[PDB]
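Visitor: This structure is in structure tokens; I'll ask about it shortly.
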Amino acid sequence: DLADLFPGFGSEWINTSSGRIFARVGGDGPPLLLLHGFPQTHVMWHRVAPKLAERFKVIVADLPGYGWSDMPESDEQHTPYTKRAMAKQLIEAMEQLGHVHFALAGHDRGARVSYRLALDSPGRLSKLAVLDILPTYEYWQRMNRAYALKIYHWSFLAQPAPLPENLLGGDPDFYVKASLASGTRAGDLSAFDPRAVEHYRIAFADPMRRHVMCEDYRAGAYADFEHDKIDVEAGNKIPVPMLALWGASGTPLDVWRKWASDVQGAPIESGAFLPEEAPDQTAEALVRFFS
Amino acid sequence: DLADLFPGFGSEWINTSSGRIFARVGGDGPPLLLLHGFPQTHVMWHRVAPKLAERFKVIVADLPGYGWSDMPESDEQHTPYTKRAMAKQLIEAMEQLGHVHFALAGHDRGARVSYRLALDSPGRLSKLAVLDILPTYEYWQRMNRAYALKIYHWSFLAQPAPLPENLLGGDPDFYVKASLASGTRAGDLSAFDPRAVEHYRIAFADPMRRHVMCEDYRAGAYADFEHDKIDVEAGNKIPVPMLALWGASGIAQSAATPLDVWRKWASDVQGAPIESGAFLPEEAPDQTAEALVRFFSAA
Ligand SMILES: *[C@H](Cc1ccc(C(F)(F)F)cc1)C(=O)O
Ligand SMILES: *[C@H](Cc1ccc(C(F)(F)F)cc1)C(=O)O
């Protein structure tokens, strides 16, 4: 049995035109959507969501194709796993709950969905927080030897199918665990709750889920990059008030200032898994910003 | 069984301070060392070595850690699999045969051993040919989005052990065959002799051999890059007459005019493309052999 790490929260399967979105839902007050990244699921918010739920209705969603959300059929341009499409699908999900204007925080891939959502449909967001990321365009522009070695996933997982799928299927438990440990300050799994790690391992064990992650990275190399490049070339900035947080061992505020007209930010001592490695600091920063 | 693809050639298993070098040896005349790359072994010269042996004493060697050569234990700096160390080791092997001044042609990793040998110990070489490559420094300096997506293997295989080893171990035949096919002009295995593919597959089947390949790419990301960086920043050029040959659909040309790049690294360089992917001596054996015979035979 996978553990229930959100005591008090409901479990909802929310319909959209592209498939169901699974979410844990707790609290009352203004609506706040939380979006996880790779290689994780909604459970990564389990240490910060309760504190947010003291003041907000918190909706903790599995991204399209991740976790227990349905996996829409992809295509040659990876369309359903582009951040523009995932944002449209999560906008539909929020409309099923009657939420057309909400607060949003995302981490890693979910943060990519979130800033794309803010660029495409800023009217949907009261405030936005992004965790542990720079825009996809900035990672690719920075691409050099040092980055190619650090963020090798961006080129490896984007290789044409079935290359990464075939490699990942030999020992997916090792890969997911080694990858998680490698992004933390500690270099091991000690910053994660073992019950959460089990959620991540079980999702990663499904070849269909791993294919989705590769489609996500293929979109990140191609259409998501092109979408971002258009905004850079147009001089488009996010007008939604926003917060950028990042683990120092994972400036970023200088970068976000080029992408957003009202942005505040701060490093926190942590690797790339802020809500699990530094939950108190992360929750405090998010509560203060969204309140 | 593994086929003899150099019918009539002898063999040597040559001791050095870092372990044995296996080679096939044929012909007579001036000495010519041939060095293969990844994910191959000495057998990739089988369609050209017999032609070269009409004119030269040909030594077709497995790189340190590859094929039937011994695998020295590596270290945190990947030292024995750096091109500097491999070149020192192959200099020792050649001296065991009485060759202290010789001609050298390398392909892929073997071409990287070769130009590093030329930079560190130019007196060892009469002439040098590099096939299918740019210097390691130039590959890394050209890193951007397009290049990173095109040649992902450098950064993937250089990840800390045991991550690439663990990924490659689940289905190693799939990876080596897909990799080989991916480099050829047509994208399939048709360019290769199936007996040669079986040599490559059997080598790749051994986890210790795959570990060496990762160590070779870890050196390629770190010390090899640093060694090259020192030379290009110092303006050190190879003085040995050299030939650069590359497949037009191969790796070196991906985002470069290779001869222009080599002219930065070498004071006496000529070269040409050949219609081929990245496995010139198998995909275009007659043209490769002719180019090498003509270059090494000229004065
Ligand atoms: C997520 C970046 C990313 C990729 C891989 C890891 C880890 F540690 F698991 F290997 C962490 C973070 C993104 O692409 O947004
Ligand atoms: C060799 C470059 C290289 C890498 C991969 C392949 C292939 F086709 F097998 F995938 C060919 C050549 C080097 O690093 O020198």
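All chain B residue numbers match Swiss-Prot; in order, they span 3-301.
Method of determination (from the header): X-ray crystallography, 1.4 Å.
Backbone N, Cα and C define each Cβ position, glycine as well.
The active site, nucleophile annotation in Swiss-Prot covers B:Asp110. What Swiss-Prot lists as fluoroacetate binding site is B:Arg111, B:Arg114, B:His155, B:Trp156, B:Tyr219, and the listing cites experimental evidence. One entry in Swiss-Prot concerns the mutagenesis experiment B:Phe40 to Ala. Its note says: Reduced catalytic rate. Minor effect on substrate affinity. For the mutagenesis experiment B:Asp110 to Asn, the note given by Swiss-Prot reads: Loss of enzyme activity. According to Swiss-Prot, the mutagenesis experiment B:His155 to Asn carries this note: Reduced catalytic rate with fluoroacetate, but increased catalytic rate with chloroacetate. Minor effect on substrate affinity. Listed in Swiss-Prot is the mutagenesis experiment B:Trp156 to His, annotated as follows: Reduced catalytic rate. Reduced substrate affinity. One mutagenesis experiment named in Swiss-Prot is B:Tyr219 to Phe, and its note says Reduced catalytic rate. Minor effect on substrate affinity.
Can you walk me through where each of these features ends up in the structure?
Guide: B:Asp110 (mutagenesis position) has a Cβ environment of 26 other Cβ atoms inside 10 Å.
A helical conformation is recorded for B:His155 (mutagenesis position) in the three-state DSSP classification. Its Cβ taken as reference, B:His155 (mutagenesis position) is surrounded by 19 other Cβ atoms within 10 Å in the chains shown.
B:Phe40 (mutagenesis position) falls within neither a helix nor a strand when secondary structure is assigned with DSSP, and so counts as coil. With a cut-off of 8 Å between CB atoms and residues at least 6 apart in sequence, the same chain places B:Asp110, B:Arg111, B:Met215, B:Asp218, B:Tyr219 near B:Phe40 (mutagenesis position), listed in sequence order.
In the three-state DSSP scheme, B:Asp110 (mutagenesis position) falls into the coil class.
Shown in sequence order, B:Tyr141, B:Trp142, B:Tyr219, B:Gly222, B:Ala223 are the residues of the chain, 6+ apart in sequence, with a C-beta less than 8 angstroms from the C-beta of B:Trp156 (mutagenesis position).
Secondary structure at B:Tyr219 (mutagenesis position), taken from DSSP and collapsed to helix, strand or coil, is helix. Around B:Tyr219 (mutagenesis position), taking its Cβ as the centre, 23 other Cβ atoms fall within 10 Å, counting all chains.
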Visitor: In Å, rounded, how far does the Cα of B:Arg114 (fluoroacetate binding site) sit from the Cα of B:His155 (mutagenesis position)?
Guide: 16
Visitor: Which residues, in sequence order, are found in the same chain with Cβ within 8 Å of the centroid defined by the Cβ atoms of B:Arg111, B:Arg114, B:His155, B:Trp156, B:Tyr219 at the fluoroacetate site, excluding those residues themselves?
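Guide: The answer, listed by sequence position, is B:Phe40, B:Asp110, B:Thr138, B:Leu159, B:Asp218, B:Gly222.
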Visitor: Which one is it: of the binding-site residues B:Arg111, B:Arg114, which Cβ has the fewest other Cβ atoms within 10 Å in this structure?
Guide: B:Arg111
Visitor: Among B:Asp110, B:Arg111, B:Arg114, B:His155, B:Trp156, B:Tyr219, please name the recorded positions whose Cβ is nearer than 6 Å to ligand 1.
Guide: none
